[PDB]
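As structure tokens, the structure follows; a few thoughts come after it.
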Amino acid sequence: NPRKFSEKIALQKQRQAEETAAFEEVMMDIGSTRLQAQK
Amino acid sequence: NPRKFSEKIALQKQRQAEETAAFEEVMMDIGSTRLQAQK
Amino acid sequence: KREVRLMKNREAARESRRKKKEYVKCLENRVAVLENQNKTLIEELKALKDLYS
Amino acid sequence: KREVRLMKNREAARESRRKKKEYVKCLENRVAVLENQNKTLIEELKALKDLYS
DNA sequence: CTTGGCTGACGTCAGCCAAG
DNA sequence: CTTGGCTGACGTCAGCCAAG
Ligand SMILES: [Zn+2]
């Protein structure tokens, strides 16, 4: 891994923003999930 | 948080073992999930 | 010129420590976030599995 | 007795650094584990959501 | 209340690896 | 190939907080 801490913090924050983006998008569709699941 | 690193490592490893335990138990029941979901 | 050659090193050590501690705080923050995300995902999985029963 | 009073401090600094680096490696390991767990859980959620379609 | 374990900060020295 | 940014290790000094 890169030595300079700016690059380590950059990696951690970028990965965290990406995983949080995918997680937020995934959690947006549970309402329609439970609605279409009952019909 | 506790100063001594032994306690920090103890906390991280204990929490990690607990979350890994619950995660492993949760992933054990996807086969019966997809089997009972089709019937 | 050796005196400034040690002065710039002294100053660089400070910023290196700052970036070190900041980076560790970032890691711990990321761990907490990932813990909350994990707990939420696991709970939603339990809910959707109970949905079939 | 001050000489040993500095010797024990010198020795303690080494073990303190060892525990420091070890603790950081533990944190990073935990982050990687939590990342893999998150990706797996999210993929399984996507699969179960596609199961209703 | 007072030692001692233990850990933050500092400063110095090697040493790396990319920028010049 | 050679500076310089930057970062590991070391040692020293305050200083904390619980164990004595
Ligand atoms: Zn340090």
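Following Swiss-Prot, chain D shows residues 271-323, kept in their order.
Just so it is clear, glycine is given a Cβ too, placed from its N, Cα and C backbone atoms.
Every protein chain considered, the tally of other Cβ atoms within 10 Å of the Cβ of D:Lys271 (mutagenesis position) stands at 4. Listed in Swiss-Prot is the mutagenesis experiment D:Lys271 to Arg, annotated as follows: Decreased sumoylation, in vivo and in vitro.
The Cβ neighbour count for D:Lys290 (mutagenesis position), using a 10 Å radius and every protein chain shown, is 13. According to DSSP, D:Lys290 (mutagenesis position) is assigned to a helical segment. As a published mutagenesis entry, D:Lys290 to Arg appears in Swiss-Prot alongside the note: Decreased sumoylation, in vivo and in vitro. Loss of nuclear localization.
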Integer Cα-Cα distance in angstrom, D:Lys271 (mutagenesis position) to D:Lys290 (mutagenesis position): 29
